[PDB]
Amino acid sequence: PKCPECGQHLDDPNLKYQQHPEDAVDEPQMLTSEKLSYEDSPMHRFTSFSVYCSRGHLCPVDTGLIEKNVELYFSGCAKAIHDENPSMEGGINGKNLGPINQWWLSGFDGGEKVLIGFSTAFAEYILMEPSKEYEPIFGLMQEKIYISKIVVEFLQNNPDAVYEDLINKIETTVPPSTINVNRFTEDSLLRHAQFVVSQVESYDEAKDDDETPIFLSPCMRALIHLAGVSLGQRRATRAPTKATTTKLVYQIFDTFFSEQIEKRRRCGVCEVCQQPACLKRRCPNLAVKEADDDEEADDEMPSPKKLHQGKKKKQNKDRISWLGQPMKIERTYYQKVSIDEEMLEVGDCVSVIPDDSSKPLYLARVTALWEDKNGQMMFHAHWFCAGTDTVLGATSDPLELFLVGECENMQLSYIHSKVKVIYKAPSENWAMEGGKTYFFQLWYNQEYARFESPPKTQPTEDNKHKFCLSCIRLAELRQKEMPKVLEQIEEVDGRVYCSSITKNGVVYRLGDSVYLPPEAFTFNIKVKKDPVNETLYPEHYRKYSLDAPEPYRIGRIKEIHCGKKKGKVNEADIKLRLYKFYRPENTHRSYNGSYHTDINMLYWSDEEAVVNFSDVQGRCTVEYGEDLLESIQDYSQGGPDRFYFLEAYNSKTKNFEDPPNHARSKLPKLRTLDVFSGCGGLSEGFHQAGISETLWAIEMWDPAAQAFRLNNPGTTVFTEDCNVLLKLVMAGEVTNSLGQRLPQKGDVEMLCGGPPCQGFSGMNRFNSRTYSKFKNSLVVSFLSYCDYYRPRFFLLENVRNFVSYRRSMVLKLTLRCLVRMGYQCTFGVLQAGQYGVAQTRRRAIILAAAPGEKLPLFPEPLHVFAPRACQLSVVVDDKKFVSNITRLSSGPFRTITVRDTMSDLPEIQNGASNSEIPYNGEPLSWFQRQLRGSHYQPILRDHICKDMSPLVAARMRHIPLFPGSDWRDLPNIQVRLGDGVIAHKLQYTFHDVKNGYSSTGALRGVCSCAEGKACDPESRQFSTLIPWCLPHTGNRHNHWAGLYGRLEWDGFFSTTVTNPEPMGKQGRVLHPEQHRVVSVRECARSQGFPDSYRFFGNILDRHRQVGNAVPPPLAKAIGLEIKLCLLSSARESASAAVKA
Ligand SMILES: [Zn+2]
Ligand SMILES: [Zn+2]
Ligand SMILES: [Zn+2]
Ligand SMILES: [Zn+2]
């Protein structure tokens, strides 16, 4: 019993038949009425409507029957186009009104004007209210339509919105009384995914701009993949931001566009492709792939080859003759001047023509001039680097050269011409200056991509002739790397026993402690599943289609025994006898040691080991706790590489005895402005490192600016657009609107900030479209703040991919900009997890130091972390750039786990709303002890989590506790959803040709596409415990591994969480044990925020605050590198005040 025209089942109890009114005259006759008074189709209103098949069954319109060619007829009261009355008053009745040509919509912009309309070969109709009988059908259609309105209006306002932003928008929208639904959930969006998506695509075709289609925003692409959407199904129709630049900054971006600015695998299958300068044949399937592809980068390639090592051509010899008297005599005889038709003097610059493999004319500075024992007239060439050959490439000034550590001896014959090379030195008031020939400003380090201030070491009279800065640089480096013996005692055999040695500029005496790889030495050693019920766990079959290393070994120096090279000591074969230290985990305690133990603590062991000095990783202080003048806490925080012991451990007895007797015995706070401050995470870390004071912050979002105020009372927190506050200082205004005191030149010592990269964040080459955005971006505004203020220190923090955006053009242009201003600058990727947080998050960091200060290094990882997460290198124009970081893999401390992070917090349930609750317990882990304080605090603030819908909540309760459990572990069971609502079972009705049958011979398919056919809609199940969408799109998305996943106690957070959603893109977000999502505080702990840190606004505002922040431990680490630059520069002036 099915309809041969509309398909509807006759046994369906919701089926209804059409009932005509009397008047009911057919379409043509109805249309010739005087009740009626810009298109060749009469437009009229239409109330009390009903849609039906030739057989008379009331029909939906949204179901695609019209498209499947099925003739649909209608009836009701036709009224006048201006008549707003939804009653059958001023109107004629019509019946079986001509087969519906197509249906349409309008009002996707202005007011709540969403009008539904029908089109017939006779006329156009603007549907008013439906008939009694047809009302429920038009009712479901009304829902579908409202959701589509919310989505479209939200996307016009908020493009760039992420999946979690949409879910919140939908969940939060209060539908009018007229809609039969109380509120829309994620379950609704998934149910009407095909409708919504096809409507969002329709809006794009309809109103036309040069702007990005709305179906391509992140939330929309996330929906398309998660739900099983078929793109391309067509339907219905109906001044730019200016950056406050400085002259300098403007010209860089201006003089880049005005140069570099130049100018397809379509699916075929879709309805868009299957249609014919008219063009709107833009394949949605290709568009999605392209947009998804543009979001991915390339993370290994060899060390870049050193320049100037190619062949050179010789110039013809006319007259080459020395002028003046020899400067010195060494087998070699130096001279101040030489003749080569014209005059060349020690210190001039020359051009050397190479074997033109690209034709780039080589440039050098004439270091020395001499005549070798064979009468060959030589010169030493200290090579220059063309800007187009530094990281900068094409963006650089073509007249700009750079100093390098590249120099070689050559015959005077290679010289083609003497070249004028000017040093563009900084002014006396370079700091107050904010707004032809070859020149150079900086010294470039190819490997690490550091532009720094020229050495400024002047020639001694002993080497006034031979003076090469590259030779001096190489010298220092070779002698620092060198393993040399400082003081030697007495030899036994052919091995000399010493009291002190050195390497990497670190001095190692006897009794000092050392770091070593875990493979250096050893300690004293130690010594199958059953079938699943597949009817109950039908998705578990999907469960099957390198971890963190060990921290350093530690030992105290007993002997420095050595070897002998014929005459003296064999500097290479320095050996070390050491006393082994155990970490509580190394001990029989193992994993049970590592919990409550101070990350700092060790145990003494009379055990001995011999290793090479070449394996020593560094020095560290291991002291006895009872022979300490301060408390362990005071000691441990006092400085880096500080470890302690209070007991000793006998491996044989497995006992802890007291240790033996032989085991015993101002900083300038830079005045900071933090643009795009947030709640102050970066300001916090920098405050902890002691290097700063944040007196000014700029944050446009009220809840964040409020939260920054709470935590920094001394700060002037501006909430105006930074572009306005800049135009205001560049006008002499001393105060803003509220009368807040504007910072001026000299006030700001350090400038930091995280500029958003809104409309250009993508990997492909620039366009007219993408450049436009970047040209006036906050990156441009931020660089301008740097140019006007001329701060001593600068930091631009961002997502790691900032380094790869637009073929690295965002990075290259940022560096070029810093260079034109005259700054020492560099870049690097850092992994948050390596500095003490239970989270994998990389960040691009752009450091800059003013001429006069020194350019800081990137900090050495303090924590051992998984290698997969620590991919720190950057490819720029197919050359591999690396930072000064040496600790590739290892480090002094064990990883910080989710357990360390939150194992102390008291239980909370889903929807937990009390912001101020007792702790109900003491801290457990070392980490917890740190963020809580070494005292008593009563209140636990922000241990608050989202009230998830009864459906989500029920799923969370059914996720098991075993580490690694996600949605694949859910049971296929009916659950009473708190209210009247009942979460039903997922029906397996299709074959999965690729996945086979279950162990019970059951089907695994959930949609017709599992069999290779097209999707059959309304095979689409909703309000199921196992979400229908997941088996639907599983095979193409790695079985959505992690979705509804609980964090592992031993694990970490996947990324910075800003809004936890179980089917989102922010990773495993459920609590390891409790039937809820991670709390605001749990996230704050993942970010290494002290427990006393304050947040502001509603729950979501507090989640976004926490998640948007730079983790304070990463900022402390960076801050401490600034510490060394300050200390080092403060003592350099002091050891020069004496010489003056
Ligand atoms: Zn029918
Ligand atoms: Zn297509
Ligand atoms: Zn040299
Ligand atoms: Zn399907």
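Our numbering is plain: 1 for the first residue shown, then up by one each step along the chain.
Using N, Cα and C of the backbone, Cβ positions are placed for all residues, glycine too.
Look at Swiss-Prot and you will find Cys757 tagged as active site, backed by experimental evidence. Residues or ranges marked as Zn(2+) binding site by Swiss-Prot on the basis of similarity to another entry: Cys3, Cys6, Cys53, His57. Taken from Swiss-Prot, the feature S-adenosyl-L-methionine binding site covers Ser677, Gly681, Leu682, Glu699, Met700, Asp721, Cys722, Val1110, and the record attributes it to experimental evidence. What Swiss-Prot records for 670-1129 is domain 'SAM-dependent MTase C5-type'. While the structure shown retains the original residue, Swiss-Prot records the mutagenesis experiment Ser148 to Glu (Swiss-Prot position 515) with this note: Slightly reduces activity. For the mutagenesis experiment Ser148 to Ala (Swiss-Prot position 515), the note given by Swiss-Prot reads: Loss of activity. No effect on DNA-binding capacity. While the structure shown retains the original residue, Swiss-Prot records the mutagenesis experiment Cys757 to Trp (Swiss-Prot position 1229) with this note: Loss of activity.
Note: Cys757 (mutagenesis position) has non-local neighbours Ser777, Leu778, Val779, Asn798, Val799, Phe802, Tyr805, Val810, i.e. same-chain residues 6+ apart with C-beta under 8 A of its own C-beta. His57 (Zn(2+) binding site) falls within a strand segment according to DSSP. Separation across the 7-residue hole in the deposited chain, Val527 to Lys528, is 19 Å (Cα atoms). Cα to Cα, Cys6 (Zn(2+) binding site) and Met700 (S-adenosyl-L-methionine binding site) are separated by 56 Å. Most Cβ neighbours within 10 Å among the binding-site residues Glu699, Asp721: this distinction goes to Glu699. Under a cutoff of 8 A between CB atoms, and with a sequence separation of 6+ in the same chain, the neighbours of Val1110 (S-adenosyl-L-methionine binding site) are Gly681, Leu682, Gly685, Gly754, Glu797, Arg843. Scoring each of the binding-site residues (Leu682, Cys722) by how many neighbouring Cβ atoms lie within 10 Å, the top position goes to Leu682.
Residues from the recorded positions list (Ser148, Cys722, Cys757) with a C-beta closer than 6 Å to any atom of ligand 1: none. Calculated from their C-alpha atoms, the gap between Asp721 (S-adenosyl-L-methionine binding site) and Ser148 (mutagenesis position) amounts to 33 Å. DSSP assigns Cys722 (S-adenosyl-L-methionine binding site) to a helix. Within 10 Å of the C-beta of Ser677 (S-adenosyl-L-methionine binding site) there are 29 other C-beta atoms, taking all protein chains into account. Sequence-distant contacts of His57 (Zn(2+) binding site), defined by Cβ-Cβ distance under 8 angstroms and a gap of at least six in the same chain, are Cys3, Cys6, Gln8, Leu15, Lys16, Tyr17, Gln18.
Summary: among the binding-site residues (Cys3, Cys6), the fewest other C-beta atoms within 10 A of the C-beta are counted at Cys3.
Separation of the C-alpha atoms of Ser677 (S-adenosyl-L-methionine binding site) and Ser148 (mutagenesis position): 35 Å, rounded to the nearest whole number.
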